[PDB]
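One structure is given below, encoded as C-alpha coordinates.
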There are 2 protein chains.
Amino acid sequence: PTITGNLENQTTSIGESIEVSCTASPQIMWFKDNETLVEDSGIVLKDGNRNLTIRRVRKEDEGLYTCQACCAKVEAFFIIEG
Amino acid sequence: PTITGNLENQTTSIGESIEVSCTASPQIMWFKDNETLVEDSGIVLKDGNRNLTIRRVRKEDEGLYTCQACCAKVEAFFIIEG
(Lines of atoms letter the chains of each structure in order from A and count residues from 1; the text may use other names and numbers.)
(Lines give C-alpha, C1' and ligand atoms only; values in the text may rest on other atoms or scores of the structure.)
Protein backbone atom coordinates (compact mmCIF):
# COMPACT_ATOMS: atom_id res chain seq x y z
CA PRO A 1 0.00 0.00 0.00
CA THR A 2 2.83 2.42 -0.71
CA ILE A 3 3.07 2.86 -4.49
CA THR A 4 5.88 4.91 -5.98
CA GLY A 5 7.11 5.52 -9.59
CA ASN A 6 6.20 7.47 -12.74
CA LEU A 7 2.52 6.77 -13.48
CA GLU A 8 1.53 10.23 -14.57
CA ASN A 9 -0.77 11.65 -17.17
CA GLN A 10 0.84 11.85 -20.54
CA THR A 11 0.83 12.53 -24.18
CA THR A 12 2.56 10.61 -26.88
CA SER A 13 2.75 10.83 -30.59
CA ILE A 14 1.28 7.95 -32.46
CA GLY A 15 3.80 5.20 -33.37
CA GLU A 16 6.01 6.01 -30.35
CA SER A 17 6.55 4.41 -26.91
CA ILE A 18 5.27 4.86 -23.42
CA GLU A 19 7.36 3.47 -20.56
CA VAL A 20 5.90 3.72 -17.06
CA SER A 21 6.22 1.83 -13.74
CA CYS A 22 4.62 1.29 -10.35
CA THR A 23 6.45 -0.22 -7.40
CA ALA A 24 4.64 -1.25 -4.17
CA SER A 25 5.92 -1.72 -0.51
CA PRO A 26 2.65 -7.16 -2.76
CA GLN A 27 1.52 -8.04 -6.29
CA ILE A 28 1.10 -5.21 -8.85
CA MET A 29 -1.85 -5.37 -11.29
CA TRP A 30 -2.69 -3.06 -14.27
CA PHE A 31 -5.98 -1.84 -15.72
CA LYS A 32 -7.11 0.10 -18.72
CA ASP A 33 -10.49 1.87 -18.46
CA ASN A 34 -10.94 -0.21 -15.33
CA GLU A 35 -10.46 -3.49 -17.07
CA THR A 36 -7.66 -5.93 -16.99
CA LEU A 37 -4.94 -4.83 -19.26
CA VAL A 38 -5.16 -7.06 -22.34
CA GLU A 39 -1.45 -7.85 -23.16
CA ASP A 40 -0.83 -7.79 -26.97
CA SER A 41 2.35 -7.79 -28.93
CA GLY A 42 2.88 -4.04 -28.21
CA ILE A 43 2.17 -4.23 -24.52
CA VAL A 44 4.91 -5.78 -22.42
CA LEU A 45 4.92 -6.17 -18.60
CA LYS A 46 8.30 -6.68 -16.89
CA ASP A 47 9.81 -7.32 -13.48
CA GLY A 48 7.04 -8.61 -11.45
CA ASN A 49 4.69 -6.51 -13.61
CA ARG A 50 6.10 -3.32 -12.33
CA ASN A 51 7.25 -1.96 -15.75
CA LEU A 52 4.66 -1.31 -18.42
CA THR A 53 5.83 -0.62 -22.00
CA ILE A 54 3.65 0.13 -25.01
CA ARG A 55 5.35 0.19 -28.39
CA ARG A 56 3.97 1.75 -31.59
CA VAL A 57 1.19 3.43 -29.66
CA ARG A 58 -2.03 3.74 -31.56
CA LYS A 59 -5.35 5.59 -30.88
CA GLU A 60 -6.92 2.59 -29.16
CA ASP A 61 -4.20 2.94 -26.38
CA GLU A 62 -5.72 6.10 -25.16
CA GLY A 63 -7.44 5.88 -21.86
CA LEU A 64 -7.11 5.65 -18.17
CA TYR A 65 -4.45 3.34 -16.80
CA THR A 66 -4.41 2.09 -13.23
CA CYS A 67 -1.69 0.26 -11.38
CA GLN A 68 -3.02 -1.39 -8.26
CA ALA A 69 -1.21 -2.98 -5.27
CA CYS A 70 -3.53 -5.34 -3.36
CA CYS A 71 -5.01 -1.79 -1.34
CA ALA A 72 -3.20 1.21 -3.11
CA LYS A 73 -3.64 2.71 -6.58
CA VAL A 74 -2.38 5.29 -9.00
CA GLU A 75 -4.25 6.44 -12.06
CA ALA A 76 -3.01 8.19 -15.20
CA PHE A 77 -4.66 9.10 -18.44
CA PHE A 78 -2.73 8.62 -21.70
CA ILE A 79 -3.46 10.82 -24.77
CA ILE A 80 -2.16 9.64 -28.14
CA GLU A 81 -1.52 12.89 -30.32
CA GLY A 82 -0.69 13.12 -34.08
CA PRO B 1 30.76 -15.78 -43.21
CA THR B 2 28.81 -18.66 -41.71
CA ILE B 3 25.31 -17.39 -40.88
CA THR B 4 22.87 -19.64 -39.05
CA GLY B 5 19.39 -19.06 -37.47
CA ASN B 6 15.73 -18.60 -38.46
CA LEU B 7 15.61 -15.90 -41.16
CA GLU B 8 12.97 -17.45 -43.34
CA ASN B 9 10.12 -16.16 -45.40
CA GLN B 10 7.04 -15.59 -43.37
CA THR B 11 3.56 -14.43 -42.88
CA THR B 12 2.11 -12.66 -39.92
CA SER B 13 -1.22 -11.23 -39.05
CA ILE B 14 -1.31 -7.52 -38.60
CA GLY B 15 -0.83 -6.36 -34.98
CA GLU B 16 1.27 -9.43 -34.10
CA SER B 17 5.02 -10.10 -33.66
CA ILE B 18 7.87 -11.37 -35.74
CA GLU B 19 10.93 -12.69 -33.92
CA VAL B 20 13.90 -13.73 -36.07
CA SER B 21 17.70 -14.01 -35.66
CA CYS B 22 20.97 -14.35 -37.54
CA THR B 23 24.20 -15.50 -35.92
CA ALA B 24 27.59 -15.30 -37.72
CA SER B 25 30.91 -17.27 -37.20
CA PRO B 26 31.86 -10.60 -37.06
CA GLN B 27 29.30 -7.77 -36.86
CA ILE B 28 25.69 -8.49 -37.95
CA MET B 29 23.80 -5.77 -39.88
CA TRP B 30 20.11 -5.70 -41.02
CA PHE B 31 18.39 -4.28 -44.09
CA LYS B 32 14.88 -3.78 -45.29
CA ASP B 33 14.36 -3.50 -49.07
CA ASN B 34 18.12 -3.17 -49.20
CA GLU B 35 18.26 -0.20 -46.91
CA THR B 36 19.42 0.15 -43.40
CA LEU B 37 16.79 -0.99 -41.05
CA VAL B 38 15.26 2.15 -39.55
CA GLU B 39 14.78 1.25 -35.82
CA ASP B 40 11.44 2.61 -34.47
CA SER B 41 9.60 1.91 -31.30
CA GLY B 42 8.31 -1.44 -32.70
CA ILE B 43 11.62 -2.62 -34.03
CA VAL B 44 14.09 -3.82 -31.43
CA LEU B 45 17.58 -5.27 -32.07
CA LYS B 46 19.16 -7.37 -29.30
CA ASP B 47 22.36 -9.20 -28.46
CA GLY B 48 24.89 -7.78 -30.70
CA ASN B 49 22.08 -7.17 -33.22
CA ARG B 50 21.51 -10.81 -33.73
CA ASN B 51 17.83 -10.83 -32.61
CA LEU B 52 15.31 -8.79 -34.55
CA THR B 53 11.82 -8.26 -33.07
CA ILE B 54 8.94 -6.35 -34.63
CA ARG B 55 5.92 -5.71 -32.45
CA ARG B 56 2.43 -4.71 -33.65
CA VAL B 57 3.38 -5.43 -37.24
CA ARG B 58 1.73 -3.17 -39.75
CA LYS B 59 1.54 -3.17 -43.59
CA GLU B 60 4.60 -0.96 -43.96
CA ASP B 61 6.70 -3.85 -42.39
CA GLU B 62 6.23 -5.96 -45.40
CA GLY B 63 9.27 -6.44 -47.52
CA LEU B 64 12.56 -8.11 -47.94
CA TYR B 65 14.78 -8.37 -44.88
CA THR B 66 18.49 -9.09 -45.06
CA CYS B 67 20.89 -9.96 -42.29
CA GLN B 68 24.47 -9.49 -43.37
CA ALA B 69 27.76 -10.59 -41.74
CA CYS B 70 30.71 -8.55 -43.09
CA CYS B 71 30.74 -11.34 -46.43
CA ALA B 72 27.61 -13.66 -45.84
CA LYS B 73 23.89 -12.96 -46.14
CA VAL B 74 20.45 -14.39 -45.70
CA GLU B 75 17.31 -12.90 -47.16
CA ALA B 76 13.66 -13.39 -46.20
CA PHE B 77 10.48 -11.75 -47.32
CA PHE B 78 7.83 -10.89 -44.73
CA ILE B 79 4.10 -10.74 -45.68
CA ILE B 80 1.73 -9.00 -43.28
CA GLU B 81 -1.82 -10.72 -43.73
CA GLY B 82 -5.22 -9.60 -42.30
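Using Swiss-Prot numbers, chain B covers 667-691, 696-740, 745-756, in order.
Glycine is no exception: its Cβ is also placed from the backbone N, Cα and C atoms.
In three-state terms derived from DSSP, B:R726 (mutagenesis position) belongs to neither a helical nor a strand segment and is classed as coil. For B:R726 (mutagenesis position), the count of additional Cβ atoms within 10 Å of its Cβ stands at 21 [all protein chains shown]. Per Swiss-Prot, mutagenesis B:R726 to A is noted as: Strongly reduced autophosphorylation and activation of MAP kinases.
According to Swiss-Prot, the mutagenesis experiment B:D731 to A carries this note: Strongly reduced autophosphorylation and activation of MAP kinases. Secondary structure at B:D731 (mutagenesis position), as computed by DSSP, is helix.
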